[PDB]
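If you scroll down you'll find the structure; I have some questions about it.
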Amino acid sequence: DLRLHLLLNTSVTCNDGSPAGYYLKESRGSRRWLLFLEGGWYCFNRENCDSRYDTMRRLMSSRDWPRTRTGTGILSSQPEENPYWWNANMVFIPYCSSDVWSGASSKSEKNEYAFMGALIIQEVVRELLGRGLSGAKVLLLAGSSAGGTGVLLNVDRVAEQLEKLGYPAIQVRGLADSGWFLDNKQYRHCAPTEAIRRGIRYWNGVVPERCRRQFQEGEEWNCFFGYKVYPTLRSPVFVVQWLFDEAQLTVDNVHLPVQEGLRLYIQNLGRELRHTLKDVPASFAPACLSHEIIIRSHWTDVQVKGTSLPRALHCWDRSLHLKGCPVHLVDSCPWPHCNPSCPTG
Ligand SMILES: *[C@@H]1O[C@H](CO)[C@@H](O)[C@H](O)[C@H]1NC(C)=O
């Protein structure tokens with residue numbers, strides 16, 4: 001029930017030069033806009049991007065995209081499935097740039113692929129202004145997995161873009177789901193830091209300005225790590241992160257009778273994640289082994305300290321205008337599924 005619109009600026013493209021785009025469901029009465037960034041890993045050289053083109057082509061091209069998509073989870077229009085923002089204008093932005101939403105480079109005689117993630121977001125925002133976004137009160141930039149990291153990389157740029165376009169009244173906020181990773185030691189010895197270092201050069205990747213100025217040339221990969229980029233951001237950002245995220249465990253070379261070394265490794269991972277969220281006032285971090293939450297149909301089921309994620313997001317909304325309406329919800333129990341509300345699989 002979200003309808004595809006390919007970008008009118010056809011110079012803003014997916015990896016293979018096909019036009020990027022977005023799926024839109026408008027809500028006539030609403031001044032709330034939800035723009036969701038899809039995830040799905042990334043690629044960082046010719047060889048691994050070629051492989052992704054063979055077997056994950058929808059993440060590199062719009063040529064085979066369907067005319068519509070069904071909104072699920074926070075993108076559902078039904079209050080039963082989406083207690084939070086069911087009546088909002090909803091936008092799903094397909095991830096077709098393979099660059100963690102950071103790229104600003106075109107396909108050309110020197111570049112086999114285009115990496116335009118950061119420009120896709122900017123162009124979607126610009127084209128939506130003529131479709132009602134100009135009347136918005138709140139724009140929530142949300143995303144899962146690589147899209148969650150994309151929120152952290154792009155939320156302040158969206159805020160700056162709207163300010164420079166003359167829309168200072170639109171309140172830009174971020175919701176980063178499953179995009180808060182640790183550059184930790186692997187359990188056995190890709191290492192995230194090196195691949196992102198390579199990707200930034202391959203993509204012409206861009207990072208938020210204040211973070212860029214802290215880490216400087218050659219070190220901008222640091223800004224892909226939530227606990228380092230988050231303190232530099234000005235827009236309000238709600239962080240959703242499983243304490244034992246499956247993608248984190250994968251990059252850590254953990255594949256699950258757990259003996260002492262792996263037990264301590266997993267417990268330390270949860271402790272470190274919890275530590276990085278200590279001073280993140282709006283966060284939801286259950287002690288579960290899983291990946292992504294906000295566009296899952298059963299996203300309402302998980303609770304931390306008896307509070308669901310849709311409730312926490314509602315409390316966040318109220319805090320940005322609380323007795324029994326918390327926004328900082330981080331599990332303290334130390335092993336996956338010590339929270340009984342964890343997804344079953
Ligand atoms: C199209 O997008 C490119 C890259 O973002 C930009 O340089 C150009 O000005 C845009 N043109 C139009 C007409 O939107």
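The chain as shown is numbered from 1 upward.
For all residues, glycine too, the Cβ spot is worked out from N, Cα and C.
Quoted from Swiss-Prot for the published mutagenesis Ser145 to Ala (Swiss-Prot position 232): Abolishes enzyme activity. Unable to mediate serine depalmitoleoylation of WNT proteins. The feature active site, charge relay system is assigned by Swiss-Prot to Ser145, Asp245, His291.
Give me the structural setting of these features: burial, nearby parts and distances.
DSSP assigns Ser145 (mutagenesis position) to coil, not to a helix or a strand. Long-range Cβ proximity for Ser145 (mutagenesis position), meaning a same-chain Cβ under 8 A and a gap of 6 or more residues, is found for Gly39, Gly40, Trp41, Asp177, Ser178, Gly179, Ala247, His291, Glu292.
Annotation note: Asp245 (active site, charge relay system) sits in a strand segment as assigned by DSSP. Around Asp245 (active site, charge relay system), taking its Cβ as the centre, 25 other Cβ atoms fall within 10 Å, counting all chains.
There are 19 other CB atoms within 10 A of the CB of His291 (active site, charge relay system), with all protein chains counted.
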What is the Cα to Cα distance in Å between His189 and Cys190, where a stretch of 8 residues has no coordinates?
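Cα of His189 to Cα of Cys190, across the missing 8: 9 Å.
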